[PDB]
Amino acid sequence: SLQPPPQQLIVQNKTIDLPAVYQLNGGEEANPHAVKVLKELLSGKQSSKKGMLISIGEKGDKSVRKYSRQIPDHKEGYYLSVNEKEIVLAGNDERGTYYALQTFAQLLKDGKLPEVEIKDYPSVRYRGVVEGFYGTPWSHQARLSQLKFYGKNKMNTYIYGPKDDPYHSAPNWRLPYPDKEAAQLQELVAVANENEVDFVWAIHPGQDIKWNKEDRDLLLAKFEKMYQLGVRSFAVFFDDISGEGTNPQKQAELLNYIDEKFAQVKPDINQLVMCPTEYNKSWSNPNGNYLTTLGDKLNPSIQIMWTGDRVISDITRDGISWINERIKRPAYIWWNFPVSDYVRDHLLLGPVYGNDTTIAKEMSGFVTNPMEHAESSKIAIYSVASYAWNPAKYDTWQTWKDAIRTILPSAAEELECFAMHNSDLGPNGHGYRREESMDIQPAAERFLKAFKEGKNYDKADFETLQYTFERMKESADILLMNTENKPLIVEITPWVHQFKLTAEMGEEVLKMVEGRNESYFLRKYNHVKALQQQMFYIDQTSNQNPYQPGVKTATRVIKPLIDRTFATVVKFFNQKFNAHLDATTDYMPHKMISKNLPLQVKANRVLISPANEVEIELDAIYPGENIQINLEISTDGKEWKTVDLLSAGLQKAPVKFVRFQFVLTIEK
Ligand SMILES: CCCCNC1=N[C@@H]2[C@@H](O)[C@H](O)[C@@H](CO)O[C@@H]2S1
């Protein structure tokens, strides 16, 4: 499965052996990065004057003058041919030759090659990744791995813009990088060049920029330093800011000044990109004129980025038509998937879909904003690379499977199982959701409806659920020990542990359904409760970021199935035996009475779940920080003390009981 799929392909039912003796034509004049890849593939074979001909070079070179009319006349295009007599690897330009060898490398299976003719080129000019998220920036080693991945998948753009890099954003965008960071960026630029990737260094000055000479000069001086480090593409971001920095005329004047005094003055600057303040249709104000001002004033060679109809959205024909008409040029898409920085307790490992496949001519570029988990993001990155190169032939599911098999060939089926059930975002303020667990959701829905109603569930549905949990356990345990992509496994391990616990819980709940005698049922009930406690422990000790701490997995279909099945069968047990087993589905060490709203623990906070439509007792005495609501305290539940106020400080007073958003913060 060639990825990305080439524009034009003709295969014959004949196989050629990678010649033991070959004659290289054009190795001295072709793209060195391409030649280097080719010599690596021919490492065990000898190069004599006889033997199979191998012609590599760019259009205009002597080596490929024969095939000049076969080479597509598109940037980054190439012509590739293999037959029993000769191999041709001919780019329309140097990057095309490199892309011919990236395809050539996929065709080489077991030392054999298919007899094939290929004419290929990208439908979208700029394709790649923007490290543009909030959270821990990708490590240096992660970024190096990313750049080699991009070259392999014909992504030619990497836009560096981590929101939390202090030399990228306010206020220290004015300061040059220290020497250590600068040397790293220098290495990144070189590795990008060797993999045929434009390294675009972005700056995010909007929150405190002054529209004066001083800050203009500092931004240009910063761009000059980055240029001395090797950077040849630049971006200015005005996203997620307030104040004077949002002025579209001033933004356009600044970008045009950079364009005329820097971008066009250097000999060798490629991309110049900006992000507007109103960067999706819903944030555009029809009472004003922001987008048409940038469209008219900004020099036309400058790119303008866009996320679609909403902050998080997929690109439609009507949507891109809407923006293009206003910015007077094809939008450069910033696609906010798989970025998870607003649902940080979820991994987003599902397929890439939703974007119209017929609108390649309507966009200048297409980049994905990924997760702070770099390796995990390669599933979506690989798929975007395929979509962007050949959208007409974009195959969502086959590309997702191909990505997984490329990233983790030693355990591809196990990663597919995990990713299949780790793709929805859960409820969130952007309203963006993805499908998850589609394969088993019909059997889960049938089983639960029947069980709740007292009707016989279908045996096949019960067995599908049993199979699912068994496979999840297998997949979790195999993934934990996989050593082929250790950085990937480091990233996902907390979710893999939670995933296994979910599967164990689901198995034990199904045995309660199979429930044969009272003592067996009780053992399973006690086991389930302990597993709930273990999932709480992981949720409280892993991924403790300040915004969405913890680890959630299989949230769309499976955890609701298990929670609801457990609650139902415990109700049935209590009815049958006149018992009073607790049917709560998530462990909570603290207690609340009055509401069935569950309490939640997040970091050092104890909170009542908000709802759409009271006494808290903690498991110990803690020093109190504050209580926030949108009021009495005690340590023994007998002697109380009132607190005035919504908000109220506790001043480290001992707290075990509270009585009256509803959140208590305590010291730890
Ligand atoms: C139009 C291109 C700029 C879009 N910029 C965005 N900035 C924020 C990003 O840093 C976040 O990662 C993204 C997802 O939360 O939301 C918005 S989208």
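In order, the residues displayed for chain A correspond to 25-618, 624-642, 652-668, 680-694, 701-715, 729-736 in Swiss-Prot numbering, which applies throughout.
If you're wondering, the header gives X-ray crystallography, 2.0 Å.
Every residue gets a Cβ built from N, Cα and C, even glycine.
The active site, proton donor annotation in Swiss-Prot covers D264. Within 10 Å of the C-beta atom of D264 (active site, proton donor) sit 15 other C-beta atoms, taking all shown protein chains into account. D264 (active site, proton donor) falls within neither a helix nor a strand when secondary structure is assigned with DSSP, and so counts as coil.
Among the features that Swiss-Prot reports, protein binding site is placed at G156, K187, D263, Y303, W358, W359, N360, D365, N393, with the record citing experimental evidence. In three-state terms derived from DSSP, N360 (protein binding site) belongs to neither a helical nor a strand segment and is classed as coil. Within the same chain, the residues at least 6 positions away from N360 (protein binding site) whose Cβ sits under 8 Å from its Cβ are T331, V335, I336, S337, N393, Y456, listed in sequence order.
For 149-416, the entry in Swiss-Prot reads domain 'GH84'.
Listed in Swiss-Prot as a mutagenesis experiment, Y158 to F is described as follows: 99% decrease in activity for pNP-O-GlcNAc. When Cβ atoms from all protein chains are considered, those within 10 Å of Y158 (mutagenesis position) total 15, not counting its own.
The note that Swiss-Prot attaches to the published mutagenesis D263 to N is: 99% decrease in activity for pNP-O-GlcNAc. Around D263 (mutagenesis position), the same-chain residues six or more apart in sequence whose CB sits under 8 Å from its CB are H228, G230, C299, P300, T301, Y303, listed in sequence order.
A mutagenesis experiment is reported in Swiss-Prot for this position, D263 to A, and the note states: 99% decrease in activity for pNP-O-GlcNAc.
Listed in Swiss-Prot as a mutagenesis experiment, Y303 to F is described as follows: 113% increase in activity for pNP-O-GlcNAc. In the three-state DSSP assignment, the secondary structure recorded for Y303 (mutagenesis position) is coil.
The annotation that Swiss-Prot gives for the mutagenesis experiment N393 to A reads: 95% decrease in activity for pNP-O-GlcNAc. In the structure as shown, the Cβ atom of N393 (mutagenesis position) sits within 10 Å of 23 other Cβ atoms.
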Residues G156, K187, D263, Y303, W358, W359, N360, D365, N393 binding protein per the record - widest CA separation, whole Å: 18
Residues satisfying Cβ distance under 8 Å from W358 (protein binding site), sequence separation of at least 6: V154, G156, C299, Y303, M329, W330, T331, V391, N393
Flanking Cα pair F715 / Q729, between which 13 residues have no modelled coordinates, distance in Å: 13
DSSP three-state assignment for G156 (protein binding site): coil
Cβ neighbour count within 10 Å of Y303 (mutagenesis position): 21
Number of Cβ atoms other than its own within 10 Å, given for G156 (protein binding site): 26
Gap length 11 residues; flanking Cα-Cα distance, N668 to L680, Å: 13
